[PDB]
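S.K.: Here it is: the structure, laid out below.
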Amino acid sequence: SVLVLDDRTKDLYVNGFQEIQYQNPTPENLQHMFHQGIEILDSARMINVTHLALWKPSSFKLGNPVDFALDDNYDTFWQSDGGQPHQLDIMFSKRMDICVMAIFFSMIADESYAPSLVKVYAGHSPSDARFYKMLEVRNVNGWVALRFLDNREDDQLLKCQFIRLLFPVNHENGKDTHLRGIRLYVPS
Amino acid sequence: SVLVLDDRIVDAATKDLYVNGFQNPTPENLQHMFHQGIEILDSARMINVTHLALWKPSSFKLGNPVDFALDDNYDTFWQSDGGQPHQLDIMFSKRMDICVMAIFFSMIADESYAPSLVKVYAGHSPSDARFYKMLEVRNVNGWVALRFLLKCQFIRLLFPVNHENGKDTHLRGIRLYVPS
Ligand SMILES: [Br-]
Ligand SMILES: [Br-]
Ligand SMILES: [Br-]
Ligand SMILES: [Br-]
Ligand SMILES: [Br-]
Ligand SMILES: [Br-]
């Protein structure tokens, strides 16, 4: 029900080496892992369904739309603009068999905009979504892949049409949050 | 027993083989990759036993000794000076548990001095050494971390051929590690 994320579980971190690669990541190292992570995920068999869903942010600062978390750029990010918790709604036109939800987290690059807790909800609709997991982002710099190995009933998959992400608190007294990249995949 | 090294083929399965990631980079970039790969490797759960072994090359040009492949410096390199195959013998005072052998390859920087095939042997000594792996350096610019761990006291690398009609070979960096 709760996943502690502290890259200092293996398959969870798309980046890293054998574990953290850089004890003190630089803008260059961060950008590198971002881009490498995208290459690695896309090399997998699964299909990228990210841009097939409708993405609705609770709020956003003008010039930092939600599309900036869906592109393939390390330098761009969606930035909320409101009170907490911030929210992100994902709605597909039909039910989906999500095998992987990947999220780029960087406490070094985002500082106060880096979320420290993330709550994931999925279902048929907002009035139906059910709590799935709590991500405790304690120390992370890179791509994390959620495989839903839980509930082997649906056999490692997140069958849903709607997904909700809640951001109730950030690192370092941050009010608003940043999201540079997130991706959703289905099998085959 | 044949490892085809090509850092252009993205594959989750080989991400830890290519220390500097998947793929002309400038000399500054190459330089950065070299020192970054060293930081990545040293910051790992491993013990660097490189300088504990005795290193003996089949030949070397004066001014480009074997020490230049073990100095953690990108601009320096061991350079052979003889007919092929070139050879590098590594001998420890005792049986080691090598979990990783890291080698820096750069076809861009080394051009004709870049090996296209490397044959790796290991054992107790030159007399009992056994063939372990054939490295096919097809396209590499960065550090390669070979996981084979492998308990041996003696390691031998043979360089039978280089890219682009090259007679002699360059090695800017190589390091050995045992589990922590
Ligand atoms: Br990486
Ligand atoms: Br906008
Ligand atoms: Br559903
Ligand atoms: Br010399
Ligand atoms: Br010759
Ligand atoms: Br032995």
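Chain B uses Swiss-Prot numbers throughout; the residues present, in order, are 30-52, 59-183, 192-223.
This deposition comes from X-ray crystallography, 2.2 Å.
Just so it is clear, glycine is given a Cβ too, placed from its N, Cα and C backbone atoms.
Just lifted these from Swiss-Prot, have a look:
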MUTAGEN   B:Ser94 to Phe  In DOC1-1; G2/M cell cycle arrest at 37 degrees Celsius
S.K.: Between B:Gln52 and B:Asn59 the chain has a hole of 6 residues; just give the Cα distance across it in whole angstrom, please.
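M.R.: Cα to Cα across the gap: 10 Å.
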S.K.: Gap validation: 8 unmodelled residues, flanks B:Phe183 and B:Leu192. CA-CA distance in Å?
M.R.: 6
